[PDB]
Amino acid sequence: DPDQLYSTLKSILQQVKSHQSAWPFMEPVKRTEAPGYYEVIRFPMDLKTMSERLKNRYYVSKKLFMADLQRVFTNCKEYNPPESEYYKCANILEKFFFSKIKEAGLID
Ligand SMILES: Cn1c(=O)ccc2ccccc21
C-alpha cells in the first residue's frame, strides 16, 4: 500500500526524467547559468531533488508529489519569457506528466 504508491511514483518520476524535454529541470538551477534566480524564486525545485525526496520516503500522498512537480513548472514559467525554450519544455513535459498520472490511475 505505501509500497505501491512508491513504485508508481518512482516509475512516473523516472519516465519524466528520461523525457527529451526534461533536461532543463534535472538539477538545481546553477547561479552561473541564471541571473539572480534565487533572489526571484523562493521555492526552487528540480527532478534531482524530487528523486532524493522520493528515496527519503517523503512522498506519502499523490498531493505532495504533484505539488513538487507542479512547482518545477510554475517556477520556470515565473522566471522565463513565454516563448523561451525553457517555458516550451515545461509545457511539453507537463503534458507528458499529466498523461502518466492518468495512465497510472493515481488519486489520493
Ligand atoms: C530551468 N532553468 C530556468 O528556469 C532558467 C535558467 C536555466 C538555466 C540553465 C538550466 C536551467 C534553467
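The numbers used for chain A are those of Swiss-Prot, and the residues that appear cover 724-831, in sequence.
Cβ coordinates are placed from backbone N, Cα and C, and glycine is handled just like the others.
One entry in Swiss-Prot concerns the mutagenesis experiment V752 to A. Its note says: Reduced acetyl-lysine binding. According to DSSP, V752 (mutagenesis position) is assigned to coil rather than to any helix or strand.
A 10 Å cutoff on Cβ-Cβ distances gives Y760 (mutagenesis position) a total of 15 other Cβ atoms nearby, all chains included. Here the residue is the original one, while Swiss-Prot reports the published mutagenesis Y760 to A with the comment Reduced acetyl-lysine binding.
Swiss-Prot lists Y802 to A among its mutagenesis entries, and the accompanying note reads: Reduced acetyl-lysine binding. Residue environment of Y802 (mutagenesis position) contains 17 other Cβ atoms, counted within 10 Å of its Cβ in all protein chains.
Annotation for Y809 (mutagenesis position): same-chain Cβ neighbours under 8 Å, separated by at least 6 residues, are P747, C799, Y802, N803. A helical conformation is recorded for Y809 (mutagenesis position) in the three-state DSSP classification. One entry in Swiss-Prot concerns the mutagenesis experiment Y809 to A. Its note says: Complete loss of acetyl-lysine binding.
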Rounded to a whole number of Å, the separation of the Cα atoms of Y760 (mutagenesis position) and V752 (mutagenesis position) comes to 8
